[PDB]
Each structure stands twice: as C-alpha cells, then as structure tokens.
Amino acid sequence: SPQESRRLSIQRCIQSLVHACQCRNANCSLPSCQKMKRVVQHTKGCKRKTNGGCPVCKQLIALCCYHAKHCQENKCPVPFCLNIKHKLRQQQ
Amino acid sequence: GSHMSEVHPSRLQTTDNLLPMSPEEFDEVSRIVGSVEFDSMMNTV
Ligand SMILES: [Zn+2]
Ligand SMILES: [Zn+2]
Ligand SMILES: [Zn+2]
C-alpha cells in the first residue's frame, strides 16, 4: 500500500468535511469536525484565495477537487464540490 | 531560489494553520487533480 496509504488517508478528511458541512454542534465530538467548521468559516469570508496566495483556500480546493472529480450530484452539502464539478464536467 | 524581487510582504494573519490536510495527502491529491482549472474554482464559469 505505497500511494494507497495516502489515498485512503484523504477519505478521512472528505467524510469529516462532508459531516461538518451539515453539522450544527459548536463543539462536536469529532476532533476534525471542530477544525473543518473553522476552515469553511475562514473561506466563507476570505479575501486572498488561490488567486492572491491563500494557503487555507487552496487546501480546501484540493480536498474538494478529489471528491468533485467523482461526484455528480447537484444537492451535495460541500459548497465547492458543486462549483468544481460544474467546471470539470465541461472538459473532454 | 526565487521568481520575484519583493523585499517583504504588506499583509499577514494567523489564518494559515487551519489546514485540514497534510503535505503528503495534498501531494497525492495534486497528482490526481493535475491542477485542471484550479486557480478558477472560485469563479464557477
Ligand atoms: Zn459534527
Ligand atoms: Zn482563504
Ligand atoms: Zn459531492
């Protein structure tokens, strides 16, 4: 499991971000959920992004691309999954 | 060792460690995503 250990580790964060996009607990029992909420809240009000040099936005954007390449739903809870698949599906 | 001549930045904040994914995980994501239209994800066009 060379690259597989990394591939399978990314799924932990995808499930945690998907959970956090629906969760309402200010201090949820999941350690990642508490962090994922701070991360989306940052991006929801940032002024830097991938175009200015933001390391946080670019981190969500990678994580969301990994999911959105496979995702095909129009009601998905992750805000960027939609934005990314809408652009990616145009390619051939 | 660089691609610019700027002596120092003009703005900084503590909002740089919230990072939800590790360098090794991010590298494996970058291999599959291949930066498709990556610097345009916020523009949705
Ligand atoms: Zn939660
Ligand atoms: Zn940002
Ligand atoms: Zn999705």
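The first residue you see is number 1, and the count goes up from there.
The header says solution NMR.
Including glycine, each Cβ sits where the backbone N, Cα and C put it.
Taken straight from Swiss-Prot:
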- B:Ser5 to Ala (Swiss-Prot position 710): No effect on transcriptional activation of ARID5A (MUTAGEN)
- B:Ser10 to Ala (Swiss-Prot position 715): No effect on transcriptional activation of ARID5A (MUTAGEN)
- B:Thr14 to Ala (Swiss-Prot position 719): No effect on transcriptional activation of ARID5A (MUTAGEN)
- B:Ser22 to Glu (Swiss-Prot position 727): No change in enhancement of MAPK-induced sumoylation (MUTAGEN)
- B:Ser22 to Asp (Swiss-Prot position 727): No change in enhancement of MAPK-induced sumoylation. Basal interaction with PIAS1. Interaction with PIAS1 increased on MAPK stimulation (MUTAGEN)
- B:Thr44 to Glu (Swiss-Prot position 749): Phosphomimetic mutant; no effect on transcriptional activation of ARID5A or IL12B. No effect on nuclear translocation (MUTAGEN)
- B:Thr44 to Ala (Swiss-Prot position 749): Reduced transcriptional activation of ARID5A and IL12B. No effect on nuclear translocation. Abolishes IKKB-mediated phosphorylation at this position (MUTAGEN)
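Here the features listed in Swiss-Prot are painted onto the structure.
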residue: B:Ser5; record: mutagenesis position; DSSP (3 states): coil
residue: B:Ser10; record: mutagenesis position; DSSP (3 states): coil
residue: B:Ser22; record: mutagenesis position; DSSP (3 states): coil
residue: B:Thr44; record: mutagenesis position; DSSP (3 states): coil
Practice item. Against chain A, with Cβ pairs under 8 Å, which of the mutagenesis positions B:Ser5, B:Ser10, B:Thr14, B:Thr44 show up? Give them in sequence order, please. Key: B:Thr44
Check your understanding: Could you state the CA-to-CA distance between B:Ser22 (mutagenesis position) and B:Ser5 (mutagenesis position) to the nearest Å?
Key -> 30
Point to revise | Distance [Cα-Cα, Å, rounded] between B:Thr44 (mutagenesis position) and B:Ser5 (mutagenesis position) | key: 33
Revision key, fill the gap. If you count the other CB atoms within 10 A of the CB of B:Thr14 (mutagenesis position), including all protein chains displayed, you should get 6
Review point. If you count Cβ atoms within 10 Å of each one, which of the mutagenesis positions B:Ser5, B:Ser10, B:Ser22 comes out on top?
Key: B:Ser22
Study note, to complete from the structure: Students should find that the Cα atoms of B:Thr14 (mutagenesis position) and B:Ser5 (mutagenesis position) sit apart, in Å rounded to an integer, by 25
